[PDB]
Amino acid sequence: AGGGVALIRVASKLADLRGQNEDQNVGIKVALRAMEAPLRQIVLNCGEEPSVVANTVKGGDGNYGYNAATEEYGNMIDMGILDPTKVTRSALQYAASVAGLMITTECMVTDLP
Amino acid sequence: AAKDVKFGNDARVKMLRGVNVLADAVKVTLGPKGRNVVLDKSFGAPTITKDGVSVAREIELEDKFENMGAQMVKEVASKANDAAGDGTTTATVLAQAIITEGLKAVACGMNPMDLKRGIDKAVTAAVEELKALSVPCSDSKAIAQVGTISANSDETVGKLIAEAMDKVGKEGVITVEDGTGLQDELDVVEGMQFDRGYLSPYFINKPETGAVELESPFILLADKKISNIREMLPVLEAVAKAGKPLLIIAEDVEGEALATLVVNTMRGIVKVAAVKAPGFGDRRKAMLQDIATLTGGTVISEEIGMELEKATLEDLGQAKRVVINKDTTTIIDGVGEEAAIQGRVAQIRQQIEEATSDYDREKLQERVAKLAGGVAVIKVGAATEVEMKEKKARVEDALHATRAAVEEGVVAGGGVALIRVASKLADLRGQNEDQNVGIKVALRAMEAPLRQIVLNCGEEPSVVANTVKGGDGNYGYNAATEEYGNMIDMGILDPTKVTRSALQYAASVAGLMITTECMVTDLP
Amino acid sequence: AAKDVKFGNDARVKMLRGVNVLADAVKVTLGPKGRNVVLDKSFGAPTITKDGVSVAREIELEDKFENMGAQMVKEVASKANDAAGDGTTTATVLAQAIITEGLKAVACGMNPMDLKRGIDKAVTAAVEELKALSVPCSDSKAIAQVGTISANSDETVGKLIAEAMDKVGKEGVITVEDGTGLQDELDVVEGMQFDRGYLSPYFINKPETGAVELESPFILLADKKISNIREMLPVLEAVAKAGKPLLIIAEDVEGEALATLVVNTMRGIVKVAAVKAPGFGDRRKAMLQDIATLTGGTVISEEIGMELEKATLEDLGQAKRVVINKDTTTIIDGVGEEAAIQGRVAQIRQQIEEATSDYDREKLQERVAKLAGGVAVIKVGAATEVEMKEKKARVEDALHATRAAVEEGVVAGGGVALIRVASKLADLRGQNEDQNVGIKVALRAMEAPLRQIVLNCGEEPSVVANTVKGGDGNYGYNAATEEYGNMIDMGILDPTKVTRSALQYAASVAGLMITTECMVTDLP
Amino acid sequence: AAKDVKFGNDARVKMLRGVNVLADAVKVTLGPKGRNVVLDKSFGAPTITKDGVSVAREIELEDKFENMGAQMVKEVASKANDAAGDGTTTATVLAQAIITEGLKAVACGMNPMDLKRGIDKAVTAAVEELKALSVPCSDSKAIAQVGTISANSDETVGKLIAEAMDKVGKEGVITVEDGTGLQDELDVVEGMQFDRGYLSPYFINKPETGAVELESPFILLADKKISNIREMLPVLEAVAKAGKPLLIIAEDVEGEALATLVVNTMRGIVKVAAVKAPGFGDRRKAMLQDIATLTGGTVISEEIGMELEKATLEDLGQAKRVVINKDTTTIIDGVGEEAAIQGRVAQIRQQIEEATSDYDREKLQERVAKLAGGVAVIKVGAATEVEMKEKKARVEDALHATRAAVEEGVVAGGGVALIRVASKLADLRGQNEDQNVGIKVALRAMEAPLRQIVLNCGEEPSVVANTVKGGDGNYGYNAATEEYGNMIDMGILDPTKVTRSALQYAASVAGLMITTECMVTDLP
């Protein structure tokens, strides 16, 4: 399902996911909260409240989501708004990759101005 | 002195900046999850508080134009508190919301006069819709429930107020005093109340309530304007000997008489308070004699030929206690004889029969009701002094809220009554598009109190506001428990009078600021 | 005046900065290897001290917001000292630790209201766990041991306190005085104590203890509010002739009467002290007569018809000495006759038999216990005057610590009781993750006192804190000897009351600061 | 290079500032009472002009973001001029008006996407209403009248254009040339025109019209992409010997071939111009052979096996004159034989009969119409050379306006057609209130051209705009005579195409700027 609903749908299913310690648990929630950002941004550009739409999409199940073009809710696959699984997967993995590197960065070296 | 004059947008942004500083400082205290505000003092440690009235009082800004902005909204917000006993915070956040979106619409290019008219129409409609939503508070069961809720789920306070109102009536006079032991008391005494406050703020010796309180005072009664204190000298010196305070009930106290009394009391030479006599014209002189018979004194009028220089302690009336608000004076337990008081009631009660006019009849009925009705005196008891003072505070606040509930009923609390009303007026329109915007500005502003409460809880205001609007009636969001449901059943309610007053006073000043094109003040 | 208003993070970092300056200045004195703090004076040489109370008192910052921060925590920290007799330093370091990690968690994005609730739950649990760890202090052997430890291993002080408490009881009144020779003394005299402190700080003539001390004073007793000093003139002039100080026990002393007395005493014309009468209501008037019979004077009430203008030296009661704390007044060796006092005891003891209610019975038992119980008077002897003053100080401090030990027992000292308790609450959770963080913030903060003590020794706090947590019970690190072992056996212990009070008062203000969103103060 | 990035309001006010500087500079020239604009030059005296196109061209701002604003609107405004032959000034004032009120509404808090959609709906409706108001221009009487009005009331110019269009048809090709005497001429010759402009601006040798003009040129025809100039060397050197210019009609000319030709022509070694071949795919190769037969040359394709290195002057086609616009190429009086041309027409005319598809039939009809239709050549005569050049300019401008009138008719001039249309769409609404505002923004913007014209006259725009709206049809304000009346009868009219194009292109860029949230440019 497109319009960033696949990410928020997946994120809602992993509420019980935990790690080996509390810092890892926070790391999990940081990632799950971040998966709402694409949808929330799309909704913000429409001029609607992201919190309200994100909350409504999470309440539903499956490919239910918010059609940003028509500003109506419904099945995103039936409405013809979909991304290839490869682009959503790649986008998430590559985003998380660099975020992990920057989070674990303690030093930077560059030329003087 | 030379002035600084600003115009239009340049002047409006200054006021907006000013009211934002006041509103933002006050609105953090709103709701059950309200935040603390630390108010500094010159001596000692700072005051930590969640009281929006206490916070508001301190707010004064350096920028002259910004200050004017804040002081304008702050004045009308306190009138809501004087009228209904609550809603300073609520009125300040409502004012901010109307002003912010209003002044934005003025910069948009829309007509300020139409924006104001649209806001006023939306408020007028909202107040009527608010009365429909209002649940009455008639029987003494409901009076107890409202008093109980207002005193933080203390059934003893609701019991006290219900019993007190049962004695002297719903519109009767009730006063709270310090107890003399563990158990509470309730006594009816010869007393009176009239709508005339103190003539100067510097008579106040109880800054918490903001009222003058004199114990075992003498009461001077004079049908005349006291401008000079030279006439008062023989009276004031006679009062000072017995070691008791004084209450001046005259036509007025102006200039040098008022200024000298303020200096004498503030330094602490002789305790005194000055108030105007009730009413005006002929009925003023009639009501002055009611007080004289009640307190057991004598009226000193220039007409008959009696001077203040020749007055003595015997002419002065007396009582056990008196209380004076910004716009109220109360006399508790008068020394006057029962024969004289009952005799005066018989005179006025006969005049009701002889009365030809209705207006004449109605005013005579008010004079006997004040005199023959008396005053209820609740004495709050507790185990220790700290518990007695804390309980007494909850009784006074519950008594104010209960009165307002009895007058105009109660509505759903936590700012849901305003958003409920606002959702019902979606189809409300005006004469033109600028007025239509003015209406929507007002309806959007009515969500601000709830949205603020929800923000202080740490939840998303949009989500909660949207859910409350979806429902009907007294359905709302309980900010304390963070659960939805019927707000009246859950025991979260405001008197209709406080919500109404808060909205009307907020919209009043917002309308004035929106329609302001010029500001004048002294140079820095 | 115009105000400076700050909000949220901007306001919180100001308070954090302020409490850090206070805490860092005070916490260097903590522990047996505590460091010196040099406090400057305008005249003479500076004061070198290791007393956190003396250091704290001086702390005032230039930045208005930072000062507010420091003055907030400083107020509640001194309440722990007033309640338990010790723990200002400990409360200040605990407050800093909770605030630092708390305000960090607020910047993190976590809910301040949940953080506070988690802290409070952790403290409530910690206090219960602290009571379990507490070793009682019942018999007079244990009372001597605690007094001995508190007086720096002086067995003579423990012997004195044990014998004193054996005379008047555990909850009885004990006072320390200057000796008249080498050998110590202990005498029981007709006296009383009640929970009413001085009405103004400027009556204090002993700034070390911070208390009013009057020798051979007269005692005025009046059942009335004394607002004007005009009524006191004939009494004050009569007192001045005999050349003795005065004690005012009235309902209250307000405004001009209080202000004028403060000026007269401070200049040094006539020595006077003012205190409220004990209790309130009807029992206040009963307890005023207990003092009158004890001191051998007469009550001056307006009800019977007695005025302060007509009072004479014969009506005034008298004693040998009186002491007045921030919230306590003590009367030592009253002049009143044995026949009158024993007669008054017989009256009240008969009323206990006639008492229908339990509450009425319990208060009557308190009045006879105060009156018939008397006051123990320890007179500390020594060879020279310097040794007598130094010993007397150790007796007073040991007496405060011993009292607190008798009330709530003793726990392991050197900050190990807090870390021991904290290790036991690892599994403690709340309703949500923000509360869980709040709990861990509090549990981590309980290590701060020990970690600070270890830091002053020059050892690694992490290593010692880790080793203490590994052990069980009263096992801990002796900071003096730098050896591990049983802290109670090694003679390093705090009264449970001081550790409890320090933690609760520290957590109180930390909770308030964490939940603060706005600050208001005057412009610089 | 490092970039300067701005967002939202901060970025929008920069664009608004930029388009205001362009618009204000250009809009002073609008109307018959238009004001002069002095454009500076590095050498010689400045240029005084009332041409908004000339003024616009010069506008470039220092601030990078402001410049972007101006350069955006300036690009789309010139497209209206390229399409319809007029309306750069009009489009710039319309753009300013939509942008100013649009960006204001964005700062209001309204949705930019809805504002744009409302504007577009208003324009779509306006264009349809504009077509209804449009008076057709069909017969040759009306064609003369429009040409006469466009040439400043010169009936000789209208006569020339009417006769020219009567010869080659309404959609036929017409060209203007310098006369050879006093009397005018009109001749039809073998020629063609196709929609392919110059490949680089630096071929332009007539900067007034902004077009390439070559006299007695050779014409190279190649069915290939010419990237390298190494292949052209034997051809270019052969052309240089005869002392004549060259026209390159290839598939494309890219990179080094184009860059080297631009340098060679600009320095003035050999005159050359490069253009793409008409169409694409198979029909491109067909139309290249039409030109070869017309001009009397040979096509050089890689498919058959012919190289540009082996090409000679005989293979090159030839004509008397050629003209090349930004997006048009015209070939005038081809050398090709009448037998070959008529033979080629017979071939394609037979293919129309053999054509199975409609699309195939329609495109074959276009090829014969271009080839067999020919080109009209108006030669403008006058007494002196100064009069001949001035008249020739008026003929070309009148020919552009007449063309546009024949295509889509004519509407009332002086900006009254826009305000007339705008008054008819008062009831037009959208899906929500933000779209409704977007509609009104567009309708209010349509008054700007008239209001500007009236302002330049020195009259009050509000008064005139209000009077024109009150009337109906083609009633309007004649800015030249300062009298009201029927604008079509008074001889003040624009082609419907220029008013339509100006409005659509203005609304296009305004919609883009309104919906812009970010800007990126190089640092200063």
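All residue numbers given for chain C refer to Swiss-Prot; the residues shown span 2-525 in order.
Header says: X-ray crystallography, 3.2 Å.
Positions of Cβ are set from backbone N, Cα and C atoms, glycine also.
Annotated features in Swiss-Prot:
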type	residues	note
MUTAGEN	C:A2 to S	Complex stability is significantly decreased; when associated with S-76, same residues as in M.tuberculosis
BINDING	C:30-33, C:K51, C:87-91, C:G415, C:479-481, C:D495	ATP binding site
MUTAGEN	C:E76 to S	Complex stability is significantly decreased; when associated with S-2, same residues as in M.tuberculosis
MUTAGEN	C:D398 to A	Can bind ATP with normal affinity, but is defective in ATPase activity. Binds non-native rhodanese, but cannot release the protein
MUTAGEN	C:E461 to K	Temperature-sensitive lethal mutant. At nonpermissive temperature, the rate of general translation is reduced and a defined group of cytoplasmic proteins are translated but fail to reach native form
Between C:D398 (mutagenesis position) and C:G32 (ATP binding site), how many Å separate their Cα atoms?
17
Between C:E461 (mutagenesis position) and C:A480 (ATP binding site): CA-CA distance (Å):
12
Here's one to test understanding: among the mutagenesis positions C:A2, C:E76, C:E461, whose C-alpha is closest in space to the C-alpha of C:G415 (ATP binding site)?
C:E461
Could you tell me which three-state DSSP class C:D495 (ATP binding site) falls into?
strand
For C:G32 (ATP binding site), the three-state class that DSSP assigns:
coil
If you count other Cβ atoms within 10 Å of each one's Cβ, which of the binding-site residues C:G32, C:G88, C:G415 has the most?
C:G88
Hey, which of the binding-site residues C:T30, C:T90 is the loneliest by Cβ count within 10 Å?
C:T30
Counting Cβ atoms within 10 Å across all protein chains shown, which of the recorded positions C:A2, C:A480 comes out on top?
C:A480
Just the number: how many Å between the Cα atoms of C:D495 (ATP binding site) and C:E76 (mutagenesis position)?
22
Write down the Cα-Cα distance for C:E461 (mutagenesis position) and C:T90 (ATP binding site), rounded and given in Å.
21
Within 10 Å of its Cβ, which one of these recorded positions (C:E76, C:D398, C:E461, C:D495) has the largest number of other Cβ atoms?
C:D495
With a CB cutoff of 8 A to chain B, go through the recorded positions C:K51, C:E76, C:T90, C:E461, C:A480, C:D495 and name the hits, or write none.
C:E76
Check C:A480 (ATP binding site) against DSSP and tell me helix, strand or coil, would you?
coil
Between C:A2 (mutagenesis position) and C:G88 (ATP binding site), how far is it from one CA atom to the other, in Å?
38
Using C:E461 (mutagenesis position) as the reference point, find which of the recorded positions C:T30, C:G32, C:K51, C:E76, C:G88 has the shortest Cα-to-Cα distance to it.
C:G32
For the C-alpha pair, I'd like the distance in angstrom between C:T30 (ATP binding site) and C:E76 (mutagenesis position), rounded off.
19
Measure from the Cα of C:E76 (mutagenesis position) to the Cα of every one of the binding-site residues C:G32, C:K51, C:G88, then give the nearest.
C:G88
Measure the Cβ-based neighbour count of C:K51 (ATP binding site), defined as the other Cβ atoms within 10 Å of its Cβ.
16
Please report the DSSP secondary structure of C:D398 (mutagenesis position), reduced to three states.
helix
Three-state secondary structure, which DSSP defines for C:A2 (mutagenesis position):
coil
